[PDB]
Amino acid sequence: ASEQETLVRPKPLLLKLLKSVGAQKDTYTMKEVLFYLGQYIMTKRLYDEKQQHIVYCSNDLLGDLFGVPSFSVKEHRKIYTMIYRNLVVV
Ligand SMILES: CC(C)(C)NC(=O)[C@H](c1c(C(=O)O)[nH]c2cc(Cl)ccc12)N(C=O)Cc1ccc(Cl)cc1
Ligand SMILES: [K+]
Ligand SMILES: [K+]
């Protein structure tokens, strides 16, 4: 990409989560969304402490938004797919 420059409007749940890490917008690019999702993962400590490239999001809003209990941070296309479903593209 840039496919990452894609303009997007997050749906209410996703928008609430981004604003909780200080996102101050209703419309974003795909790369801004990932930045703030990465920062949410950090503050909630959902990344594997054993450093095995996995986010454990079960029993957390992210888990509910992504429809999985855990994901690899290396599956970039998978992550964008899970993100797009919580978004209206502009
Ligand atoms: C340690 C941890 C889990 C907080 N962060 C990452 O592994 C980030 C990462 C970023 C970042 O802002 O780069 N944003 C993310 C959003 C989600 Cl949901 C999960 C992980 C990341 N990443 C590499 O550095 C992996 C990665 C980068 C781009 C794409 Cl399209 C997909 C994965
Ligand atoms: K929603
Ligand atoms: K705008």
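By the numbers in Swiss-Prot, the shown part of chain A spans 21-110.
If you check the header, you will see the structure was determined by X-ray crystallography, 2.1 Å.
Note: Cβ is positioned from N, Cα and C throughout, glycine not excepted.
Residues annotated as domain 'SWIB/MDM2' in Swiss-Prot, with sequence analysis given as evidence: 26-109.
The Cβ neighbour count for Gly58 (mutagenesis position), using a 10 Å radius and every protein chain shown, is 13. According to Swiss-Prot, the experimentally introduced change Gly58 to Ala is described as follows: No effect on its ability to induce apoptosis.
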Helix, strand or coil at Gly58 (mutagenesis position) [DSSP, three-state]
helix
